[PDB]
Amino acid sequence: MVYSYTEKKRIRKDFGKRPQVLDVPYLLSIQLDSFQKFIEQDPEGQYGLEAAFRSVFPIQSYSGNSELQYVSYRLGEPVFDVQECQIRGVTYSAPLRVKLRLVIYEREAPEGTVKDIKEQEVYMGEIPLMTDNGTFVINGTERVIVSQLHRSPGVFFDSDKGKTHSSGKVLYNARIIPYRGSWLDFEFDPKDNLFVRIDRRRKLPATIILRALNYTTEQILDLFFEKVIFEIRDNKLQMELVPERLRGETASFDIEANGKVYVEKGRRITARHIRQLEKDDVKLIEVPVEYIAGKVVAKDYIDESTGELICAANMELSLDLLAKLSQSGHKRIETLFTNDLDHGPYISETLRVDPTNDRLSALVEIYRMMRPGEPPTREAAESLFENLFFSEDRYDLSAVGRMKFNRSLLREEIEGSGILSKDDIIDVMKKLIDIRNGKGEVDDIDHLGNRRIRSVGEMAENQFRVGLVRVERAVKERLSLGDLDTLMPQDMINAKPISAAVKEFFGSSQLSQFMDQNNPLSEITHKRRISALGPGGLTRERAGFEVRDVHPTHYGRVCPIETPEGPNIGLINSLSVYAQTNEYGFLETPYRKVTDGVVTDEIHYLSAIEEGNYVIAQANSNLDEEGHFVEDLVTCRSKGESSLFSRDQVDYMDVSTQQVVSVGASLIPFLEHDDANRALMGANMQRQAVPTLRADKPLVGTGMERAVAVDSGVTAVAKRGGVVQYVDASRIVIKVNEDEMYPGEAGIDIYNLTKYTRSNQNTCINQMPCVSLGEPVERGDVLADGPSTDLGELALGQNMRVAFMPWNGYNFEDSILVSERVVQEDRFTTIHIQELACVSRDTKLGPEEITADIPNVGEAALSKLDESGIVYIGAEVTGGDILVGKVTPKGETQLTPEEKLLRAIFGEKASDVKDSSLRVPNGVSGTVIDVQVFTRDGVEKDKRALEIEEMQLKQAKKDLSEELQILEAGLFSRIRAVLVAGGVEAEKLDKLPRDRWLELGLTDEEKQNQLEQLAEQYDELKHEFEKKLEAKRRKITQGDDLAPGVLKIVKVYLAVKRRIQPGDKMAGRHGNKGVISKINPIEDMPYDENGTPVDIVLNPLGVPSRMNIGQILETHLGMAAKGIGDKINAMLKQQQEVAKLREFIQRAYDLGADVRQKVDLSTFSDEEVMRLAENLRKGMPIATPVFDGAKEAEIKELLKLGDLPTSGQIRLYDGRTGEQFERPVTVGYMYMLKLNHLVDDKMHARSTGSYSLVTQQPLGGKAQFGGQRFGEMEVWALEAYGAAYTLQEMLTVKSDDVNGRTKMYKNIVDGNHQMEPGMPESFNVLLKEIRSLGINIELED
Amino acid sequence: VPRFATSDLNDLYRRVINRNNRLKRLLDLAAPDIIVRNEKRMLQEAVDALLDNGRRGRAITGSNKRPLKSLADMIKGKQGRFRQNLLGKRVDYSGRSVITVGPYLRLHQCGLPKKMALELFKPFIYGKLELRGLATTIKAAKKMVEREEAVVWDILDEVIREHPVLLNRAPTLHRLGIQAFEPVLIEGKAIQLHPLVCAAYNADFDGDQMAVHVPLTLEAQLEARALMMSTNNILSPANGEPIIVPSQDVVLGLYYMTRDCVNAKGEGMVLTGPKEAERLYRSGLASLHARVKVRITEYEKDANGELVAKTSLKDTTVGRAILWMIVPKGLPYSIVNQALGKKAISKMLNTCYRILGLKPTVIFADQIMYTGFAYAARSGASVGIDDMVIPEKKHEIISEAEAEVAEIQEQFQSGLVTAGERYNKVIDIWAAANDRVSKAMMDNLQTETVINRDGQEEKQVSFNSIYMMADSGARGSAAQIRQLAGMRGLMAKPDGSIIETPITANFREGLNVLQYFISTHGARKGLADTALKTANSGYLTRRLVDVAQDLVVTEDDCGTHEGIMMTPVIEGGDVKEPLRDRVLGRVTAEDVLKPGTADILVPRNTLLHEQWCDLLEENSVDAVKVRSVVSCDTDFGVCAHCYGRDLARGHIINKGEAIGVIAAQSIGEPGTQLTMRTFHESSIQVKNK
């Protein structure tokens, strides 16, 4: 329908013939979903606080006959709000309620219960919540937790074979990883013996631990080994035949089967000789004795005549022993298979080498292996075996553990207990014995089917569960202390472990961090992030090979483009636009279902394992109206590769082509043309773009940014929109339409816009109204634009005029050249807001006073500071001026005549009080925004903060009184309506109150009902509004809780306007970023036939050098867009009729071949888009899809329609000399980027200043002093240069020498120009350290 | 270091004093052997915690987590004492600026922004106000500086002119990373740096920071003017050739300068010398024209201590005639007639330095920069969609290779060909087809363009900017252009083998999704490799630099008769390196001999340079005995005659110069040793008979 009432102001032109049926998801559902599932109440016991309370509860003391049952929990409303809480600067957290119930059991009496204990809730900890945008609040910070990627718990099939073993064979291993607790792994050695390593401890044989599982050798061999049969009697000595159980043989003699030889001596072992004795029916045959010496007995057979232990299982048989066994009365003997073709003699070396044959000695041996210091006492070994191996608390599998456990073991059951079992680990050892046998496939570590993501829900559940156990220990000891505890859940539960665990977790963690805010882009792509750092997933911070590579599982879920190009590469990832998280943590991406020859519109979400078997067609392919594929052979992918397949082999579809990219790199137009490396660089440079004064929507674009800007939460959107009444920059109100409303409470929705405010990146943010007044608003319309947003469409940079040319060598390599025009148009200018706060107080000499006196300073500061208060709002603070005066007490001294007259003439503070204040260090200057200060508990006698205490009251009463006027006024008009026909009079009612003395009497019913009702809701709304105003005022006058280490906190905002600067930096969307050499005047710029000097000058060499394609098509297509907008602007200058311009606008929309459903003029044709022509008169909003973007045919056809030369090259004349350059020159308009790399912030030039007490070296940068560093490479550079004096006075005089700096400086000021080598003090520090060591050093002459 | 408690020290001393006074008190109490034994083990563990911590007990500090610091951590801050001592201290007087490029001013200069000025020079400004006496008291002069008086700027100008400033980039590799320039003030917050030196520092304009240090007084400024100047040291003691980078707009500008064209404008020209001003700047004469009769004067340096003039008519172009005005004096004119790429422009400066001296190649290279940027801007070079050319044979080659591979997989379906031989076979067909698309690409790159004059079949070479960069060599390569138009090749990071699904789409054409997946795969592998090689390179430079620190190079002449024989490598069909570059330099033991005997060419040891060595190139001698290092010489160090004259100064080398520190930076000079490690017979053919 493409109605787009909110987008009717600017209609972005769409390209490409590939339709998108699946709409863009809300895309924050990872953090929003994780949070809403972290706080929930469900009977199913979903993972969260209820799962933790159900996990730990019931809490029963040891031999205490007392239990604690969980009432679960319910969350309440926080005391503060989002915005007000961030303004106060305190962490935002809701209390927890619904405490657990207790229980008491009678001692020595079974089932006896004196009473049931049900107690009121108790305050425990603080549970932080999430803002609607997906952030958190701690101490007034944004606090977002990065998503994590970890190994999914389950059986791992690993190889670990290669040149690292150097054994000449391929090793194999497998390890079960629980969600918590110790790890259990198996390890091969070249001896081919299965070993067991538990949590890096020395690997014991399999027979000692499996013996600790209480399985005798008979069950070992008879379980994990074959049986068959053996027959010794009558001297025939015959065995059964298993022709289908083995392929192979070794025959040194003939073997006859039923009177005929099946395989002759030395005859071929081939299937011709196999099937001869296989397909035919053959029974047990007699063999010679010599084959027994190689065979191994299976079961345990002992002589029946006497009680010796001879002929034990798992032992070699002796030719002389056959006479002792066969004559003992044993007719049949079970012997092991023991023939190596597809099998091997595993576990035998474990049985032979394993010293412990019993489970008790096995438990003692594994106990001694666990604890080297203390010999085992044999008493706790039984608990160490279960608690170490199979136990409820110390072993955790649950949903993913048992799932990937069974599916990894090829088991039928998909669910089970969260604990290990003997048959389970025996099955793992069996499948591992098969992997060692050579059958079966291994698993890849980088394969995301073995990977799972963890979020705020699972993480916070883990830490909160650990803290809950830490509470369970002390509560268990408390209940075990006393025999009978009445009303136990009162003082037993301490909130310090809870609030310390959750406040320490969200407070300080590697994953939880504050964001540096530049544009909504960095906020949303910083909101969605995958991290392999933190706990797990991190081996080392140096080198690495296979972990940082790209697996085929990285196609439709994680974006290979976006990445931390810095020291750690390939670790931090970004999910796809359409990527979704499964309930078990797996990453599923959409695929459109296809049935027979028609493509069905049903969407199916497939994981890596599910999509591995199915075949999915290429993203871009020919499509027909009937649904069938035009081309017979369609490119399709199955597993790890792609090839042409028939139309019947395609199961699914890739839907949109944007699934492989992320939101950060998906906004870069013409991605298929530009190289992946420079696209990676540009995508890495999209986050650092600082918002400027005014945002101009990109005229070359994608169209995903439309959804990114509205879904980022930065812009101010409207809820249940309607006809707007009042508009303003501070506030916006909307009268809601009466179509869909709740019948109660009446009222309208009010909004408060955020003005200039400091961010974590020291940038500036604001929201501005997009509408004038009286304009209706639908649901989802953006009312106000945030920083770097224009009309709800994301613009984080500014376009400007572009021409490709070297100019007098000023543009070299990637260096950039900017005209003074854009410098003087205020473009690219940004505001940096720094906050300064001086907080000390807390003196044992008495409290500190703020301002009211400035000692040892003239009236210059007293003119800026108020008498009873601080400086005026929006003043000029330059240099070391004192922004806030402060005085601190000093120690008392004797009076004496001197200080007596000094205190008599001085008076007031007596001048003995120190001058320490908030004064700003040098190098910082600007205008102040607002001073928020602070208010303590029970503090008074201060004129400060009174202006904000009154301002918040006048604001809350100002915006709160509007609803009171709408309510009291609406019900008042309802009184004027109900008084009709009861003795009404317009002339009387429109000139008097009470409305006829409360509608008079009339027909009695209206008297008491209408009058008593009018008084009822009249006093109800009046007194209710007054009560709400008082409750709101108390929150304003109560303040916040400051740390005890200060009486009063003062904090001041300051803002600075920084503008396009020569050093600076500038970036493109395709990865080209450079510093500006110099800013040239307008007269020196080349101009076209119309006399339009060029704004920017870049280097064409970077296109072939750095392999950047997209810049050319960007500039040319942008030149076409500004050509259309230039012609429409000319039409507005000519004041043409609506229809004449309407024709060119319609042709502009529908030109080309299809590639859209849009039709101009479709809505009323006389307004809206007709005014949108005057909106886009500056430029045409042309969009291109990521991989579906425009082609040079449509670029040359559109740009040719824009009257511009089809070649995209315009004859230019030199600016300085007026001469024409040889050959045509490429000009265009591209999207540019302002960055935080500006030289005012980066560069600090330091000479001499304060130093460090150790080695007497300077501290470093930002301290106003310091020499940066010239390291050992510079020492080597000077040694190679041959000048030893620069290193002499550089390494010693200007650093270590204490007297060399004073004498050297005295020689520079005096002009002697002489220095001495001196004695380095850092060498003396080495002397002192070694002297502190037990080794003595003393210098000689 | 404040809550203070004196961490990492007092935490240990309180425990050790606690156990000492505890064992003394219990010692006076006569505690049992178990109590005093526990006091003795906690005692030895406590003093252990003092001297060496983290080896066994790993005692943790207060806030636990990270083990507490001990004396072992006090000796070595991170690795060794390099942080505290024996390596670079923070020192003083540092700008820490951002790179910019001035095209103007001088090869050795500086753009210390005014903002940067007078902040570092404060002591010299106070002393100047003292000696000159414009101020009264010290605090009054400090007030004159802090009040931003305009009078201070004149004295500041007096100081800055002759006061040099040395510049460095933080990742310093070789000796030329730190140089000495003569600063001049430019309004701004940045530093405009000489473009030719930017590639010498390897620094880029992406915004990497820069270190600015101030030398002090006599040996610093004077040794920096006599040593550390960028023009004083040009020859790099690594490759042996002078290191200058007249690339980018210099190669493009001089390539558009030197070239010919059929017809066009101007035809022939009778005027010769002053044809650039009137002919070029007036009208009627193109910047470059073929068949110009303009005479040109020559200067013959063959005479001893004297230059012999000459004049002759040589076939050339207008742009080459303009370029010859830059070439000083006695250089031959045959050097400027060529395509004049990034290579040919080097040997020009080489022969200029090794004939006319250092000043003519300094002012000459500098003027090469000026004319290169100037005529580069006047060239009007650019790039666009129509600039690149897509060959029409690419479709037939891709279709033919697709048919052949279809027959290959047909043979695999029939079972006649194995999967491995079919795999490598398909790789061979797509490789050969890629070569075909490359050759057709080149054909349409040069011979596609036509110009109509006379018989019209002569035309001319294509003027496209992509081709000017390919042949000129300012940037790009035939392989990168092959990625622009022709096939991109095939690589797989996880597998390490060539994939069976080639990429048939040019950059101008829309790339497939999976093609982009493979491209970002191999690109990510490339970023991992290039990011990985830096640490190993710096570590190798650390090892070799630590091993080579020993050479004093003290004595002048040892006078040893032992030497190493010098013969060419002669590997393969053609020799890899000639005999000249290897034999030149050092000194020769005994003397070389012609086919006639009894005659010696050189008097025992001689310094081999462009004269003597080229005289040896005219003879038939294939082997030259050359005495060098590791052969005899001294007990510690090497005499000057074994190393040779190769250095920034091409004359000789003198006592005291350390070749060990200069060494290891030629091997460790490349930042990236290799990329991908290059993915790692019966007939004998020879080039000549």
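Note that chain B is numbered according to Swiss-Prot, with residues 253-254, 259-936, 947-955 shown in order.
How was it done? The header gives electron microscopy, 3.8 Å.
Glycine is no exception: its Cβ is also placed from the backbone N, Cα and C atoms.
If you draw a 10 Å sphere around the CB of B:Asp462 (Mg(2+) binding site), it holds 18 other CB atoms from the protein chains shown. Per Swiss-Prot, Mg(2+) binding site is recorded for B:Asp460, B:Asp462, B:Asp464.
For the mutagenesis experiment B:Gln504 to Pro, the note given by Swiss-Prot reads: Resistant to antibiotics salinamide A and B. Around the Cβ of B:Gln504 (mutagenesis position), 26 further Cβ atoms fall within 10 Å across all displayed protein chains.
Quoted from Swiss-Prot, the note attached to the mutagenesis of B:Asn690 to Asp states: Resistant to antibiotics salinamide A and B. According to DSSP, B:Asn690 (mutagenesis position) is assigned to a helical segment.
DSSP gives B:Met697 (mutagenesis position) a helix state. Quoted from Swiss-Prot, the note on mutagenesis experiment B:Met697 to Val is: Resistant to antibiotics salinamide A and B.
The Cβ of B:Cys895 (Zn(2+) 2 binding site) lies under 8 Å from the Cβ of B:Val809, B:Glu811, B:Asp812, B:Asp813, B:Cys814, B:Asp889, each on the same chain and at least six residues away in sequence. What Swiss-Prot lists as Zn(2+) 2 binding site is B:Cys814, B:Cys888, B:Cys895, B:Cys898, and the listing cites experimental evidence.
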Subset of B:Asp460, B:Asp462, B:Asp464, B:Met697 (recorded positions) with C-beta under 8 Å from chain A: B:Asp460, B:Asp462
Between B:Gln504 (mutagenesis position) and B:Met697 (mutagenesis position), the C-alpha gap once rounded to whole angstrom: 24
From binding-site residues B:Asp460, B:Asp464, B:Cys888, B:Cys898, the one whose Cα lies nearest B:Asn690 (mutagenesis position): B:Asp460
Additional residues around Zn(2+) 2, ordered along the sequence, whose Cβ is within 8 Å of the centroid of B:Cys814, B:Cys888, B:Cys895, B:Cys898: B:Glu811, B:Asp813, B:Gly815, B:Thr816, B:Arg883, B:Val885, B:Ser887, B:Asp889, B:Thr890, B:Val894, B:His897
Distance, B:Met697 (mutagenesis position) to B:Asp464 (Mg(2+) binding site) (CA atoms, angstrom): 38
Fewest other C-beta atoms within 10 angstroms, as judged across B:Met697, B:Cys814, B:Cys898, which are the recorded positions: B:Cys814
Conformational class of B:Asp460 (Mg(2+) binding site) under the three-state DSSP mapping: coil
Proximal but sequence-remote residues of the same chain as B:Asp460 (Mg(2+) binding site) (Cβ under 8 Å, at least 6 apart): B:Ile355, B:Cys454
When distances run from the Cα of B:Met697 (mutagenesis position) to each of the binding-site residues B:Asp462, B:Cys888, B:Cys898, the nearest one: B:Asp462
Residues within 8 Å of the B:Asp460, B:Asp462, B:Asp464 Cβ centre (excluding the Mg(2+) site residues themselves): B:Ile355, B:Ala459, B:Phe461, B:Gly463
Spatial separation of B:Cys898 (Zn(2+) 2 binding site) from B:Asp462 (Mg(2+) binding site) - C-alpha basis, Å: 43
Cβ contacts of B:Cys888 (Zn(2+) 2 binding site) (under 8 Å, same chain, 6 or more positions away): B:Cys814, B:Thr816, B:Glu818
Number of Cβ atoms other than its own within 10 Å, given for B:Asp464 (Mg(2+) binding site): 15
